[PDB]
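Asker: Below is one structure. I have some questions about it.
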Amino acid sequence: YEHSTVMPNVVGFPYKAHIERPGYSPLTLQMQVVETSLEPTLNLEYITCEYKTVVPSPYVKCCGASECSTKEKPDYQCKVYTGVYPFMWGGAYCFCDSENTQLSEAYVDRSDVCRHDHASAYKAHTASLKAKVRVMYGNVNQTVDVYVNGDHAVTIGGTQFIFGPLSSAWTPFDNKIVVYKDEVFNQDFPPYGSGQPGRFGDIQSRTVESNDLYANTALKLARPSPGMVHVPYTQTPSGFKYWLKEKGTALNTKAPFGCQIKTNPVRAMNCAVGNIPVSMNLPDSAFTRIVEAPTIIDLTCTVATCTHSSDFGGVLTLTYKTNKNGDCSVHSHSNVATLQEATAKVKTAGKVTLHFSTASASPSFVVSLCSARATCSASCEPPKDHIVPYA
Amino acid sequence: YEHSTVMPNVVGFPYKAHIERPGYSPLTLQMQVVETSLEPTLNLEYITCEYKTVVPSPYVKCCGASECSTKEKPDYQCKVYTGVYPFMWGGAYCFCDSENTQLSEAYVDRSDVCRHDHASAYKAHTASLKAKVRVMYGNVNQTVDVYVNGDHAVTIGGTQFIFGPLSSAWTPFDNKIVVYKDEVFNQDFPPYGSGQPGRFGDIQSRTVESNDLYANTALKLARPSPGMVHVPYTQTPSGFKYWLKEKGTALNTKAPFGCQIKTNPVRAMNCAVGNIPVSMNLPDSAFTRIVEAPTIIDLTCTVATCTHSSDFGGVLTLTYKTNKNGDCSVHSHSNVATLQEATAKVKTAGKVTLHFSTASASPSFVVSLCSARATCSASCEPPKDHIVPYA
Amino acid sequence: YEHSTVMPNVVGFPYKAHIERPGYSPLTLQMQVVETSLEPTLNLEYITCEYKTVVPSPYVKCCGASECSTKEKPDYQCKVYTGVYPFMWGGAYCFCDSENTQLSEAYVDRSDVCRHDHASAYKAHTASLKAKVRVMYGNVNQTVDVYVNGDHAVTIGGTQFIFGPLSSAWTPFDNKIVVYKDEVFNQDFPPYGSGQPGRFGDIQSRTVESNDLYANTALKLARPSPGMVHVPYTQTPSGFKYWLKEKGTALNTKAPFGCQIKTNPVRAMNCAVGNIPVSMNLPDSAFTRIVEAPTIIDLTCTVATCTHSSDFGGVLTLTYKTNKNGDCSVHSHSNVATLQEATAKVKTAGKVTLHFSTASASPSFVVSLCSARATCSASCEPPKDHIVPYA
Ligand SMILES: *[C@H]1O[C@H](CO[C@H]2O[C@@H](C)[C@@H](O)[C@@H](O)[C@@H]2O)[C@@H](O[C@@H]2O[C@H](CO)[C@@H](O[C@@H]3O[C@H](CO[C@H]4O[C@H](CO)[C@@H](O)[C@H](O)[C@@H]4O)[C@@H](O)[C@H](O[C@H]4O[C@H](CO)[C@@H](O)[C@H](O)[C@@H]4O[C@@H]4O[C@H](CO)[C@@H](O)[C@H](O)[C@H]4NC(C)=O)[C@@H]3O)[C@H](O)[C@H]2NC(C)=O)[C@H](O)[C@H]1NC(C)=O
Ligand SMILES: *[C@@H]1O[C@H](CO[C@H]2O[C@@H](C)[C@@H](O)[C@@H](O)[C@@H]2O)[C@@H](O[C@@H]2O[C@H](CO)[C@@H](O[C@@H]3O[C@H](CO)[C@@H](O)[C@H](O[C@@H]4O[C@H](CO)[C@@H](O)[C@H](O)[C@@H]4O[C@@H]4O[C@H](CO)[C@@H](O)[C@H](O)[C@H]4NC(C)=O)[C@@H]3O)[C@H](O)[C@H]2NC(C)=O)[C@H](O)[C@H]1NC(C)=O
Ligand SMILES: *[C@@H]1O[C@H](CO)[C@@H](O[C@@H]2O[C@H](CO)[C@@H](O)[C@H](O)[C@H]2NC(C)=O)[C@H](O)[C@H]1NC(C)=O
Ligand SMILES: [Br-]
Ligand SMILES: [Br-]
Ligand SMILES: [Br-]
Ligand SMILES: [Ho]
Ligand SMILES: [Ho]
Ligand SMILES: [Ho]
Ligand SMILES: [Ho]
């Protein structure tokens, strides 16, 4: 005997069957997902951070003018200044009633703070997704691992179980992301040797200790000002600093489908998409599913704040009355609005907060809490102004 | 009793079972998908449109030459012109070198037409996908909603149904799109402050009413021409206009898997990918599937026009003979060619048009109509020439 | 009667049921996947290759001032100077009062080698995914095709089979790729008219025979050097050549989920993600699944070489003892490490090599071979240094 089924891939909402095998005491099978880990394969492309300008001591020369070649230094520059000979100071500096020459030069290197303050630009692709399912068969509790890259057969309670491959493997991570501290961003970060001044990627290197530093800060050598010889130049404030102010909110709180982002190993958790098929040694006869959901009534939607076209810029709040504290499912029956989370716990208190998203100022959607529906009407404000860069 | 099954996620091709429950009159269950809505979470990055050059009145000055600083204006420019055009007040008074300094300046602001003619660049990620399934149980017809972010249990006809989560959620939308009018494009549009002259994103601002206008039109101040003082300058014709001519065909007609694009709320409809699992209170004994497909013969392929390496640039036409008007499935058994639609209605007329795609000039694939096969042979022309920009 | 099931979408690991239909001889059904083809819809954006500089005949002036306009050639460059004073005159030709003049110019065109040595930048999106399943029903063997864009009903062995739509359609290809020879890369290649000097896309054209050549090699006209008139200029070595050295490893060996890349028609093979649901005319009573996996013990992990944050930069080697040569499944129970392949053949020899990936130097994960586990401890080196471009 082999009975096949399929449970939802959502952490929380359980599967409860009432296995009444003709023999004696009836078993109450119940398996539900408790975790979901989707780790991508980060392929570090490069890292960027505050840069540090570097100009060595200048070469005071006479009319015996020199000419600077070209070395291998990040954004390295050099210019021989003719008749910029600062002129005068004490003794005799170039009596030639014509002109001397100034050999000014300067390059770039990543600030001494990169080590403990830099962002990373990885190129990630979903590597594997596995889930932990806790099955409570009668008087036995066991946790099984389920993947996408293959099924998994296990024997629990003297019964054989086979948790077929997860239907799909959805990822909230794009193919190009940027990890800063504990934050993760989905940015189409400029390629390696393609950074632009005053913008993310101002300077670039494979790693902090790397030795392939690339920069493009628009370092421009200016002509010396009479008085005390020094090296004047124009640049463009650390793009990295600029990015810090620009870069919006992280994925950490804009992840769809209730997906939760984490940073150390970098992964998406409890992402709610798909189903997990199972099968056992029992006739579809002994099997009988149980569906006991918290009955709720007097639903009421209330939108506090809401922002126009921005990943979940709205905030809905549902008031209600329940008969039993539980865990319900939330949905939107209007394509004009989308819900971030895909579930919410229903407490007898009567308060549920959800984040929604829409691109229509003044939208009118209908949210749902289990089997109850309610309308939501709100007026949203357009997205914040950007942070204009060096104009 | 719990019997599990799974129907295709294609709008049209139905599921028909013959439930012969031992009691009496036999039931004829039949459930099929009728719609599919996959809405993404657009996160407006910025919008662009035709720009408008703005040059204020010029500052006529004497040899008492002035020097222009630098204000905060889009692509703002200014240049002090030393020694321009012989004309004067009094009797050529200035004197002190130069003869005449000119303070010319000009910046940019989005054209007065952006409001009702601008494109939008959103950053979208699949937010939710739901489908409408019409189940016709015996003498009862009911429509149920099915999602990916969770299952859904419903009671219909005194029988309990549970439409498990949709297998997967495929999206024809990339992570960076551009919405113009009723069209949608998959473009890796340049980032915010990174627009280039004569190219899409010439100017950029979060919103039309925004106040973070960014531009890079390559505005260059030219020296005045003797005669009537005015402000000469070089620019680069509105990249936006250029884009209009460049931007190929929209996704609206290049969407794979028969997916249909829509614009108001922005979503993909009837996308044909996946399956929808269901389960009821009935033994696999009373269940018996029915598969009555239109039998067709004398299949014949004929390729009219075909373009090389371009999203579905070919057009196949199948002639045939059917026994009953119905709805068949179309497929390609040769990796060298791919079919856009995944189904086609079979009329007794004998005419079926399909769009195919291949990257091989002179390909030889085999299309299929239900259970009938036929060969297609055609010779394709390479893709159209691009529209070279300001050379 | 209709019994539903679901087999894994992995080439190799089979499905084996023991159909004991009360009638006579017990049947041994066994169906397994043998291939998987996911072809995308490449939409050729443009191609690039080594460029070739072109310099017309130098306008050897003398007593005039021929001025240059703006030709329509690729990145036209024209400058006119007033030197070349070695002598070269004679008087009988140029008895002028004014000094010499000279108008030099150049433009670009793709090297004569593009035809048989160029890369291509396509814009690809999954078009269709089909799989070949070999079902061995009793004393009959038949191969059926299964897709995502619809189900497929077939009759084999006098029994009716319906292979529902594949759960999902995972693709290892991004939305922007680059095909070179037999290699495929996932690169966010610069758009059409947006190429940069000394970088991939130096020059760009829709096709090799195209007539929309675009270039940006930073061609700079230099002033002639006294002696023999010629045309001096500065450029930037073929970005294409640079790319050749830069462009890392191809997708061909970094494809996740054991996916295998191919080049002629361009597709991903045996990609192991998902499940394939089936159904027949038999009670869940006659059905009984069989799961006979090779029992292995004395597992031992040994990491040879390992590279930090780079798509599968590590290499694990498992030693062991088996009871029967077979085919096992490999997994990682630690989010800190991911396995490339999703299966491995188990020979009595006792040697299995796997590629893993992690972003943590000095990681400690636990690999698995069927039902056996083992720990892996290794220390990895950071990713190679990039290849700094023209500094
Ligand atoms: C297989 O798994 C089954 C289900 O999963 C749970 O397994 C356990 C082992 C954990 O790993 C959980 O994380 C899993 O969810 C097992 O069944 C569960 O067993 C556990 C262990 O006893 C039960 O834990 C208890 O949880 C409740 C939670 O509160 C809510 O309970 C329900 C909702 O489910 C409602 O009534 C209501 O909404 C409640 O709010 C909690 O009350 C308990 O916690 C308190 O007591 C424990 C010890 O008794 C203590 O550790 C905590 O600090 C809590 O506070 C006080 O502690 C002191 C001493 O520490 C006590 O003296 C005092 O009484 C406590 N005061 C309070 C706050 O009342 C407790 O942790 C859980 O309820 C079961 N889940 C189910 C099915 O409902 C199953 O046992 C296992 N297999 C088997 C059968 O072996
Ligand atoms: C359960 O669902 C069944 C099927 O639902 C389908 O609905 C369509 C619209 C799609 O969504 C499909 O994918 C669904 O599967 C229901 O059965 C359907 O019943 C209707 C009516 O019996 C059928 O629809 C008709 O089909 C005929 C062809 O036989 C058309 O001529 C007809 O066109 C018109 O319909 C409008 C209604 O908007 C009428 O006002 C109009 O006059 C015209 O009707 C025809 O009028 C002329 C007089 O001028 C008369 O001579 C014709 O007899 C009359 N036609 C009929 C029969 O209506 C319309 O499209 C549909 O074909 C049936 N589906 C099938 C093929 O099984 C069933 O009723 C549902 N159960 C319940 C009660 O909820
Ligand atoms: C179904 O496939 C099997 C392979 O699994 C075929 O069996 C092979 O039979 C030949 C000759 O009898 C042997 O040399 C192989 O070793 C067999 N393979 C195995 C492991 O069974 C079988 O013939 C096929 N069924 C048909 C078409 O009759
Ligand atoms: Br990149
Ligand atoms: Br961007
Ligand atoms: Br592009
Ligand atoms: Ho600025
Ligand atoms: Ho041009
Ligand atoms: Ho990009
Ligand atoms: Ho260089």
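The residue numbers of chain B are those assigned by Swiss-Prot, with the residues present covering 816-1206 sequentially.
This entry, so its header tells us, was determined using X-ray crystallography, 3.2 Å.
Each residue, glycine too, has its Cβ placed from N, Cα and C.
Below are the features listed in Swiss-Prot for this protein:
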{"type": "MUTAGEN", "residues": "B:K1162 to A", "note": "Complete loss of interaction with host receptor VLDLR"}
{"type": "VARIANT", "residues": "B:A880 to S", "note": "In strain: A7"}
{"type": "VARIANT", "residues": "B:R930 to K", "note": "In strain: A7"}
{"type": "VARIANT", "residues": "B:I1112 to T", "note": "In strain: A7 and MTV"}
{"type": "VARIANT", "residues": "B:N1138 to D", "note": "In strain: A7, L10 and MTV"}
{"type": "VARIANT", "residues": "B:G1165 to R", "note": "In strain: MTV"}
Asker: Rounded to a whole angstrom, what is the C-alpha distance between B:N1138 (variant position) and B:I1112 (variant position)?
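Answerer: Taking the Cα atoms only, B:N1138 (variant position) lies 9 Å from B:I1112 (variant position).
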Asker: When the Cα of B:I1112 (variant position) is compared with the Cα of each of the recorded positions B:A880, B:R930, B:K1162, B:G1165, which one is closest?
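Answerer: In terms of Cα distance, B:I1112 (variant position) lies closest to B:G1165.
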Asker: Can you tell me the CA-to-CA distance separating B:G1165 (variant position) and B:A880 (variant position), as a whole number of Å?
Answerer: 84
Asker: Relative to the Cβ of B:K1162 (mutagenesis position), which residues of the same chain, six or more apart in sequence, are found under 8 Å away?
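Answerer: Those within reach of B:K1162 (mutagenesis position), by Cβ under 8 Å and sequence separation of 6 or more, are B:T1137, B:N1140.
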Asker: Could you work out which of the variant positions (B:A880, B:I1112) has its C-beta surrounded by the smallest number of other C-beta atoms within 10 A?
Answerer: B:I1112
Asker: Indicate whether B:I1112 (variant position) is helix, strand or coil by DSSP.
Answerer: strand
Asker: Return the residues near B:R930 (variant position), defined as same-chain residues 6+ apart in sequence whose C-beta is under 8 angstroms from its C-beta, sorted by sequence, else 'none'.
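Answerer: The list for B:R930 (variant position) reads B:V1023, given in order along the sequence.
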Asker: Run through the Cβ atoms and count how many others sit within 10 Å of the one on B:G1165 (variant position).
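Answerer: The answer is 14.
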